[PDB]
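Data block below; observations after.
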Amino acid sequence: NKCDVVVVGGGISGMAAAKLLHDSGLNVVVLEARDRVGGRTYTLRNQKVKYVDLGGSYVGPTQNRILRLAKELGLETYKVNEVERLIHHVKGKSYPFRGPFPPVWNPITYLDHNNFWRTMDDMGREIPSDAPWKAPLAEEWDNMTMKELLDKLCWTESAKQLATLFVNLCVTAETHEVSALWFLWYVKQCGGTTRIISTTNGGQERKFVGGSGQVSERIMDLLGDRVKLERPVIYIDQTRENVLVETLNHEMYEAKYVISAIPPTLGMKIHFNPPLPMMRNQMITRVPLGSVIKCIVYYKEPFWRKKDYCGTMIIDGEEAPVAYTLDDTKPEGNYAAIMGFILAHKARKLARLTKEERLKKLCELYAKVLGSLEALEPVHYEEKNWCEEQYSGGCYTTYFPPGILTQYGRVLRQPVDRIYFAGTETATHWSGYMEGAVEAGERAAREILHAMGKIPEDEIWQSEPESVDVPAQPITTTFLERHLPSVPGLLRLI
Amino acid sequence: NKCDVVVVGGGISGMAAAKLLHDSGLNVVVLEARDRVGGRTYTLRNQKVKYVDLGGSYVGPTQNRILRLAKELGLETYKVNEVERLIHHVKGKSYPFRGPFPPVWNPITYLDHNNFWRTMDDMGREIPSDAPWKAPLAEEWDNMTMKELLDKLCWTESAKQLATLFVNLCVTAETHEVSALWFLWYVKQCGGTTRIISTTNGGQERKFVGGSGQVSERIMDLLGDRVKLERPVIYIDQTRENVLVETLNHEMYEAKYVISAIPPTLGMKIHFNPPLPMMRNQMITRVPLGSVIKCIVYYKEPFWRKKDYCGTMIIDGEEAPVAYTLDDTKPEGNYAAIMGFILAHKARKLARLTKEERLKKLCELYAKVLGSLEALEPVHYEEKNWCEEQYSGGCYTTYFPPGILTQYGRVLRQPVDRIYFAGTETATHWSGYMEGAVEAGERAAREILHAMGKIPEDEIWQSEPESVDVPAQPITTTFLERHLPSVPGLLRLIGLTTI
Ligand SMILES: *Cc1cc2c(cc1C)nc1c(=O)[nH]c(=O)nc-1n2C[C@H](O)[C@H](O)[C@H](O)COP(=O)(O)OP(=O)(O)OC[C@H]1O[C@@H](n2cnc3c(N)ncnc32)[C@H](O)[C@@H]1O
Ligand SMILES: *Cc1cc2c(cc1C)nc1c(=O)[nH]c(=O)nc-1n2C[C@H](O)[C@H](O)[C@H](O)COP(=O)(O)OP(=O)(O)OC[C@H]1O[C@@H](n2cnc3c(N)ncnc32)[C@H](O)[C@@H]1O
Ligand SMILES: NCc1ccc([N+](=O)[O-])cc1
Ligand SMILES: NCc1ccc([N+](=O)[O-])cc1
């Protein structure tokens, strides 16, 4: 029944908010729709895999909040294998390489690739992390898809194919589905292209020993009986002195304040009294999540390492079910595995198959790309299609179709009376990630502390000390990278 | 508690489904979220206006199902005033005209305008009404916005400006928001550009005497206590023998079958057990409704008619709050009024103002467009912002952003076990309209009758006899319209003789 704050949603963001409020001495209740916490993180345990992250998994330098929270909970990280060579597979052939970016030899193609990445970052510098709709060319960029941008920018099919894969991998959506403004903001707020795509020194550097699901589980342990599982919220009534929150099983909860820590569009599952203001009412019908199947194929050994391949594959083309893989082998060197993402329209297309059929397709792809018959002899398989999840809507995160961010973006984290908005979608740094989940949860919790007169306005947004365990190397460019001309620039010079 | 079919939603589609089922001898219940039926139709009555439609209103030739349903309920139509001249207001000046299309004098601009409309219809012919995703270039067209299509097609700012206004008016959304495939389908399934934009001989030809909301009200009267108001559905459980439907006030309903007659995205407000299949799960988060404020300004007399203006204004330009108006005077000639739409981004922008501030802006616009100081002397004002409606989501209808119709379109009316899908969005002829609501409601009811073994598969989709009261003139083109070149075609012809 009665408490200080009801938190709707027990993913990382809701759990982080609840923990903060609880630690401050308030009485909190977390209402969670599922029979588990973790949300878009989910760690499966069985004897075959020991543990595997079927949802959110990777953390890296500059993600200091998730690192701090996890460390406090007694968790440790290990490094994703990137010792040996990466592979770029293009037009049916594998090209091994080192460093974050797949190399390019054709000079014209080199100029075009260089200019594409550079231009993404140039554009991003004009986009405020906390208010992308304030970009000088906000409307122009918002009224275009990433597909139109790429069509204008890329003078080679090669650069355009890699740019397209980059978009599909980053936001699990097609270039024609997403706003140019939103995508450029998305990249910028993760620290730029190099940081977002990198394993070593970027977002995919590390995983948690034992799985990321332990973050939400261990907070649930701390909160004890304050977490209510299988309590989908159906109704929020703000017409009276105390906020009334009702669940599907008819339980009633009364609080001074509410934190909505669910994906924005999942706000649609709640009936509001009084109705939401017009802008939020429409916003929450305009913001879908992307489409992905996360697939993990297990092998007797990490055989790719013997051929001086780390297990990272960047795989061009329509025929490939999976466009990106990483080595998912345990730090001990056992439970050898390849993690792959089936992205965007392929998730939709390949979902029609059976589990066994998808396994076979992945193994045949990997055998080709790795040039290894050993890829054809899997010992186990796990996968999760996030498109089927009623209480997620997709993965990894919410994307903004053209026109939406400029028109509706400002209401995303705008409080509605006594409802404050957490969830990774509301973060300003690594929004879309576990890191942004923590930022948003703790910020929403502190907005409530301030509303209660407990802290100054000054302390709502709080900086994070850099992790000593995962230090960040700065992102550098070369003189030639900075100053080499684009394709049209070379033509203007001619 | 127990019945044959629960219908979720008491708008025209749900009411049409419920009526058909009831007439066939089944026990039906309608569960309606609001304290009223009608949904996206709403007829306000007070002494100042007598009655006024604040939501859906116009019907016209080829909309035979809504016409038949309304006639059977004892309703009559009247013709929207189009006796005098229409006005096209462009770059601060008004140009009166007759006929559906605003005329163009510059022969280059003339070629461009002609080619634009022609091309919309050309492309539409390639799109099946019942399966737009089967169009030969479906993916190509779906992966483009209407803005990109317009940028490629229109060689003049003049054609591009009018085309933009046409999209905004038709689907209450910006050109950059909507799929080109979806918009081309949407126009084609209303019978094409001429039919959709026309008053005389098109969609805006007529209104119902007394308001469109009488359609839903009169069906409610027929069904009696079977319509439950203020019963928003929160939960549908299909795990057992009978389907279980729960409302917000905790009432339980058990049925053999369910019809969902709500806007597709509003399916999100229901928790499903078992969960929806993956495609529908994601589809319902991908399909927003448009943005509109419908505004009616009342005057002492229909003074525009004295100046040989019928009251239709097509008003281009960012500064104009309202891009389209029609005369909304009663057929008796009293309660003189102008209806105008505030569309898409302007609905969002101008919603920040007060009602009094919006009235002032509209009057000042109308005075300018009509060249009439009388427009500054309104006697009354009514308006409705459909963006604020929890149980509509917007108006007039659902639009599809780029990429969505080809990926998700096929599940829109695909049954989910014992749930069948009605609502205007699922129609194949005049989807988006009251007409499409009737088609979809009755088709969904018959899908259930067929499932029950009561009718053959053959009878699920049923043709409609043409109205005798509202006959449809065919859509014609001229020889020149058909064969005049586009701008680039003229240029190709020039480059050819220069060799
Ligand atoms: C799915 C996924 C995500 C992911 C990714 C790969 C996949 C396949 N890889 C990631 C990675 O490597 N590194 C990273 O940092 N992030 C990665 N992502 C995304 C990441 O998992 C998410 O950003 C993060 O988990 C989001 O957290 P948040 O707390 O903001 O949101 P959530 O996990 O969805 O939690 C919401 C909870 O709310 C419950 N819910 C939903 N509706 C209700 C109602 N009505 N009532 C009560 N509770 C509700 C959900 O069940 C959920 O638990
Ligand atoms: C808003 C609008 C619409 C409109 C238009 C102008 C405006 C401003 N002009 C039109 C016109 O001139 N001619 C025409 O034919 N159509 C026009 N439109 C669109 C038209 O009104 C709609 O196409 C039509 O009314 C749609 O009917 P349909 O039956 O398909 O859908 P609905 O009216 O939205 O009814 C849905 C009902 O469901 C209830 N609801 C919603 N959620 C729930 C839940 N969870 N549980 C129970 N009931 C629910 C809604 O309250 C509604 O009554
Ligand atoms: N959520 C996992 C993930 C996200 C982004 C990239 N990337 O390369 O941009 C790789 C992997
Ligand atoms: N829903 C009203 C309406 C719809 C479409 C048009 N049009 O011109 O295409 C006019 C008015």
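By the numbers in Swiss-Prot, the shown part of chain B spans 3-501.
Backbone N, Cα and C define each Cβ position, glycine as well.
Per Swiss-Prot, mutagenesis B:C5 to S is noted as: No loss of activity. With a cut-off of 8 Å between CB atoms and residues at least 6 apart in sequence, the same chain places B:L28, B:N29, B:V30, B:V31, B:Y255, B:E256, B:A257 near B:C5 (mutagenesis position), listed in sequence order.
Quoted from Swiss-Prot, the note attached to the mutagenesis of B:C156 to S states: Complete loss of activity. Other Cβ atoms within 10 Å of the Cβ of B:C156 (mutagenesis position) number 23 in total over all chains.
According to Swiss-Prot, the mutagenesis experiment B:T158 to A carries this note: Dramatic loss of activity. A 10 Å cutoff on Cβ-Cβ distances gives B:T158 (mutagenesis position) a total of 18 other Cβ atoms nearby, all chains included.
Every protein chain shown contributes to the tally, and the Cβ of B:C172 (mutagenesis position) ends up with 24 other Cβ atoms within 10 Å. According to Swiss-Prot, the mutagenesis experiment B:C172 to S carries the following note: No loss of activity.
The Cβ of B:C192 (mutagenesis position) has 26 neighbouring Cβ atoms from other residues within 10 Å, across all protein chains displayed. Under mutagenesis, Swiss-Prot gives B:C192 to S with this note: No loss of activity.
Around B:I199 (mutagenesis position), the C-beta neighbours below 8 angstroms that are at least 6 residues distant in the chain are B:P102, B:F103, B:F168, B:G205. Looking at Swiss-Prot, the entry for mutagenesis of B:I199 to F says: Alters specificity towards synthetic inhibitors.
Record note (Swiss-Prot), mutagenesis B:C365 to S: Complete loss of activity. The unchanged residue is displayed. Its Cβ taken as reference, B:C365 (mutagenesis position) is surrounded by 19 other Cβ atoms within 10 Å in the chains shown.
Here B:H382 (mutagenesis position) comes close to B:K50, B:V51, B:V299, B:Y300: these same-chain residues lie at least six apart in sequence, with C-beta atoms under 8 angstroms from its C-beta. In Swiss-Prot, a mutagenesis experiment is listed as B:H382 to R, annotated with the note Significant loss of activity.
In three-state terms derived from DSSP, B:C389 (mutagenesis position) belongs to a helical segment. On its own chain, B:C389 (mutagenesis position) has B:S293, B:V294, B:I295, B:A349, B:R350, B:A353, B:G396 as residues at least 6 apart in sequence with a Cβ closer than 8 Å to its own Cβ. Among the mutagenesis entries in Swiss-Prot is B:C389 to A, noted as: Complete loss of activity.
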Sequence-ordered mutagenesis positions from B:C5, B:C156, B:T158, B:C172, B:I199, B:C389 with Cβ under 6 Å of an atom of ligand 4:
B:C172, B:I199
So if the criterion is CB under 8 Å to a CB of chain A, which of the mutagenesis positions B:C156, B:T158, B:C172, B:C192, B:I199, B:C389 qualify?
B:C389
Inter-residue C-alpha distance, B:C156 (mutagenesis position) and B:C172 (mutagenesis position) (nearest angstrom):
19
Using only C-alpha positions, which one of B:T158, B:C172, B:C365 is spatially nearest B:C192 (mutagenesis position)? These are the mutagenesis positions in the record.
B:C172
Nearest-integer angstrom distance between the alpha carbons (Cα) of B:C172 (mutagenesis position) and B:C365 (mutagenesis position):
23
